[PDB]
4 protein chains.
Amino acid sequence: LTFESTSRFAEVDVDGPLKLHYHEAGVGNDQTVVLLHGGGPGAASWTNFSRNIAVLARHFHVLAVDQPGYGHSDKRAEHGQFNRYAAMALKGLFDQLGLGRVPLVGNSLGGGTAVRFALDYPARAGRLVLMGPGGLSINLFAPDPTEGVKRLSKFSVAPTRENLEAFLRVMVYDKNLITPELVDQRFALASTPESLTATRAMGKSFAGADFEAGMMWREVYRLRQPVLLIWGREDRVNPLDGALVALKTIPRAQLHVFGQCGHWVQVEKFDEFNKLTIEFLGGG
Amino acid sequence: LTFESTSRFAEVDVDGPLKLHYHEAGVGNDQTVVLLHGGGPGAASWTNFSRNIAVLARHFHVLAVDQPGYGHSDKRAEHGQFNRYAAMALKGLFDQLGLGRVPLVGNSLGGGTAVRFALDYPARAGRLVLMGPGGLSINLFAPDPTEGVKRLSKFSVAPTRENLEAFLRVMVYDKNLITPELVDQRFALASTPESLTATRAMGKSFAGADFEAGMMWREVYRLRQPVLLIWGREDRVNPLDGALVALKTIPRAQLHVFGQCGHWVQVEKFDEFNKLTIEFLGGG
Amino acid sequence: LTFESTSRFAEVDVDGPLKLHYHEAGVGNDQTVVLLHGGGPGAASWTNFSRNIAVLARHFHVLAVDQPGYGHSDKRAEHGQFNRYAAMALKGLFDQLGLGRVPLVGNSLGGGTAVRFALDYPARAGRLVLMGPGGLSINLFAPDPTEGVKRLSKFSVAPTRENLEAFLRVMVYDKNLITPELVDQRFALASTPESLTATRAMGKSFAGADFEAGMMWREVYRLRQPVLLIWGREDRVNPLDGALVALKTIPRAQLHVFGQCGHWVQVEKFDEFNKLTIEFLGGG
Amino acid sequence: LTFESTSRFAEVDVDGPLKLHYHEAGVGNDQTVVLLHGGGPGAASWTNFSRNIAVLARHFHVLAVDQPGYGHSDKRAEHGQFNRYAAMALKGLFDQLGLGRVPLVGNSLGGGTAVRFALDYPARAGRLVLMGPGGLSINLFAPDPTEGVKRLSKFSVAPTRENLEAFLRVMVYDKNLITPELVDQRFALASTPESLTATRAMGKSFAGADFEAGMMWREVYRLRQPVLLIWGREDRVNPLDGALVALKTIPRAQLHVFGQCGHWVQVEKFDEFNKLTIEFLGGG
Ligand SMILES: *P(=O)(O)OCCCCCCCCCCC
Ligand SMILES: *P(=O)(O)OCCCCCCCCCCC
Ligand SMILES: *P(=O)(O)OCCCCCCCCCCC
Ligand SMILES: *P(=O)(O)OCCCCCCCCCCC
């Protein structure tokens, strides 16, 4: 499996044409699963889920979707609340591809999008696996913005290699995962005019008047499916105290916390994450 | 596998002769694992771990040990802090059977004993799996004693079938697991003079001057092994807020919480519990 | 100041004529404050606030309102979601008395009423003082229903003096406050057909299509006033973990917790409560 | 009251002669209270408590002590665990001044010193008021080191005005409190060779064989006096989740949390802090 071999495009309608890029693997496996990546600058499906797609594609039909504003998906200069925007894009893709009810796997911003989709289109979402998720997290103890969010904002204002490296170092427990090569690759993607347009567009929308759609901790008592919350104990972006309202209020919730793990569970605990996900989604 | 086929006795020395009863299965599997049951009146290894021993014995050499005061182990009228007493008994058994470093699985009181053993004899304890554990739990929000502990104390003072049924109903999320047959079986065992002697002996020791040995939330930062904390979200004996100091301070901690699950994780989520335990202890 | 000297009646329109009983004191004082009592069987304004009304009336114009279903207020057999019902009645009284913007003090169910009032009629509510409040509390760790709520439910089904004393004992840290005289007085009021009809109607009103109106932890991020949350560390009805969403999300929140204090802060810590309330509402 | 009019020196024996600087006020008043300042670079008694000493001196005989390594107290290059070192110095002063049992007020590192003093010399410590305290805090959710501690460590390695201003900005909610004048004054004191030597020595003293002396959350269950914990909801050095073990385990604990308040409660909420402290210590 390569970036190129798995690369697919679809055109959907969200207030006009929207090109989505995604990766497909494990075609012919009985169970489809959709993967939604995190929202750090330069993030995309293939790099976010590199330690996971090959393994999950042994069990499932994997669709790893670049969210709008990321990777090779369209990078519009303006949009509404990001998770509802991305959920509308995903609904478009579900309809185009003829998907019925599909489990979703989402880290951080992608977890927010998975939840918004599961709330707005409840018949179309199956089991959820949510890693350090945004949206349904509310940091009952951590002052907002967190150290992690502050470093993301600093990059947005001053998009330098130094500021991107700083934000990446608070994503992980083992800072040796942040190699000069990773920093170089992410900075090249994050600093394009189009990517900076998408990060400028993103800025407005979470602070805009559409904000209530983002406060999904208010809504997840409505989720009827099993939901597996996965957290790194050392997550400095969406810290562990953000799990508590979702764990309490989602009837069929589970939580798994990994010690010695930051915000990139799917990378830092890739084997344990892969095994939890395979078992939770039914072994495929 | 039956109670009778797996039944074993050993005599160890803890301030004199002490007969321990245990169950053995999976002899010849490379990895030995020790199971330590919860401390509810009438509790013992076989009934506590009935949905687990057969499954774990496919992968591991299982030793399910009746703690002192329970099942067919000696029921002395007096002892020190219960977890250190039970840990000294287990050290005696480890030495008699020639065990080296062995993983421990413990629910509630048995989790306390596993931790006390791992702290006092660190070279002899491997990975720990601790379900709604006592000792290393400290209920940061729940007023003590909890609803669960109060019902246990009420039974001790007034050892009636009605008071035992009341305590068993706050052990589980699905109160239909508390059948008239379970109540009858547990009451027959719990109400013997010898069992009431052991429950009278137990009363003193947690309230005695030896109490600090029980406050294992103060000590678990010393544990060097991986530790899997497992909780029922609806545990009314040792509630979920009791997990937080251990999760923070044990370097290689993990936590798994099951929604729609009380204090008997190994019964109410037996399949998920079995799978977590098998994977965590290395697949055997 | 006596029950009789302070006693007042109003008739307001709440889906038809509704008689409200209240106590008025400190008529000389410029700053009006409304007091809303707890919802335990046989509760009313004068008894709930017996250690507070005289002290507060030195500083403030006190209006202590018997909520619908309690004391000498109307006890309808049918009504909607209780806190919205009680808030509508209070709104009717505000309009009749020509009140503008007024601070509210409420314990438990009265705290829920104060919050519902402050959300539904935001310009009419000033500073809030809320003691072990319902509605904006969500018990992130404690399994629901709590020991306290279960004992209230048991009394509703089996309204005996024994079941009332059992509920009253889990409302305080110092059980000696639950005198035979207090139990006899509360039970004589609680056991009337009119009072029991109200108690059951209040219970049923929390479950139905509009249960969202009770989930005020979703809404209090919108409160613009200073809010003083006051909790007893040992509250077994609305435990301390219920404070966290409100403390995090109300911009001008404060929290005071008293150790060695249960669910009746205004009784158990009356002097500390009186001083906190006088200072917080501006000394009068 | 001026810095100069209140200024006092003592020489105590702490593994050799130790000069202590302190401020004395309210010499007429019967109730003595000791104030212990925070440990940020360039901190001292008079500046830490500039909004408190005059108000408290109306009620109490105030002793505001420059802790070793700060202000005009000796700045040794070598010492043991800092809070035990500072507590031993305070004990020396207690004995010299003929003090019996005296209440202590301490923020952050000073709070840690107050607790270590109250544990090591239990008969000498009265009521405690502890604001965002170190030592008895354990951050159950926040990854350590916190944003605040990391900025202090960065200043220690690179003692620039820019790194001091960055640390000071995460100590308050209202960043306008960090005036150019305050930064210039704190940096001129912090940057001296004597002060930097002390700052580094204090940092190193928390890591070594006796690190247990810093883990005071293990020990405060033994405190018999009333303890008022005071926190800013937005404390980014010692965050609010650090309050929970102390609140649970100190029998006569109270907690006050201020919304829209960081790590300098005594400055940011000076009037509310002064009133809480005067009432809690018995009005004087
Ligand atoms: P995950 O890592 O996707 O979540 C990171 C935080 C997402 C929310 C960001 C809010 C501030 C955005 C600033 C835009 C430059
Ligand atoms: P697990 O279910 O084993 O833990 C139950 C509580 C254990 C501690 C009991 C303390 C009170 C004992 C009363 C003796 C009658
Ligand atoms: P405060 O002590 O007023 O709050 C107690 C709980 C009030 C709501 C109870 C609803 C469920 C139980 C009702 C039984 C009729
Ligand atoms: P308060 O603001 O006094 O507490 C701040 C932290 C004090 C302890 C810091 C230890 C680690 C960093 C030291 C750097 C030299």
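We're sticking with Swiss-Prot numbering for chain B, so the shown stretch reads 7-290, in order.
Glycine is no exception: its Cβ is also placed from the backbone N, Cα and C atoms.
Going by Swiss-Prot, these are the annotated features:
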type	residues	note
BINDING	B:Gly45, B:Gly46, B:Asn54, B:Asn113, B:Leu115, B:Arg192, B:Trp270	substrate binding site
MUTAGEN	B:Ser114 to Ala	Reduces the hydrolase activity
ACT_SITE	B:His269	active site, proton acceptor
Out of the binding-site residues B:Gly45, B:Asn54, B:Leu115, B:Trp270, which are near chain C, with a C-beta less than 8 A away from one of its C-betas? none
Quick test of your reading of the structure: among the binding-site residues B:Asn54, B:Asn113, B:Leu115, whose CB sits under 6 A from ligand 2? B:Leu115
B:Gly45, B:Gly46, B:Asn54, B:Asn113, B:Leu115, B:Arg192, B:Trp270 bind substrate per the record; greatest CA separation between any two, in Å, is 17
The correct three-state DSSP answer for B:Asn113 (substrate binding site) is strand
Centre the Cβ atoms of B:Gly45, B:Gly46, B:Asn54, B:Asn113, B:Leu115, B:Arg192, B:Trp270, go out 8 Å, and tell me which other residues of that chain have a Cβ in range of the substrate site. B:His43, B:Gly44, B:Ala49, B:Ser114, B:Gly116, B:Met177, B:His269
Rounded to the nearest Å - Cα separation of B:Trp270 (substrate binding site) and B:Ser114 (mutagenesis position): 9
Same chain, 6+ residues apart, C-beta under 8 Å of the C-beta of B:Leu115 (substrate binding site), given in sequence order: B:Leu42, B:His43, B:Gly44, B:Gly45, B:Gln73, B:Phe88, B:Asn89, B:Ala92, B:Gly140
State the count of C-beta atoms found within 10 angstroms of the C-beta of B:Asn113 (substrate binding site), not counting that atom itself. 32
Spatial neighbour of B:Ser114 (mutagenesis position) that is closest, considering only the recorded positions B:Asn54, B:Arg192, B:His269 and their CA atoms: B:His269
Taking only the Cα atoms, work out how far B:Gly46 (substrate binding site) lies from the residue listed as 'active site, proton acceptor', in Å, as a whole number. 11
Going by DSSP, is B:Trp270 (substrate binding site) sitting in a helix, a strand, or coil? coil
Could you list the residues of the same chain, at least six apart in sequence, whose Cβ is under 8 A from the Cβ of B:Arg192 (substrate binding site)? B:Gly46, B:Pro47, B:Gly48, B:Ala49, B:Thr53, B:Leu170, B:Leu174
What is the number of other Cβ atoms found within 10 Å of the Cβ of B:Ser114 (mutagenesis position)? 29
If one measures from the C-alpha of B:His269 (active site, proton acceptor) to the C-alpha of B:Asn113 (substrate binding site), what distance in angstrom results, rounded to a whole number? 9
Hey, what's the Cβ neighbour count for B:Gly45 (substrate binding site) at 10 Å? 25
Would you count the other CB atoms within 10 A of the CB of B:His269 (active site, proton acceptor), including those on all shown protein chains? 26
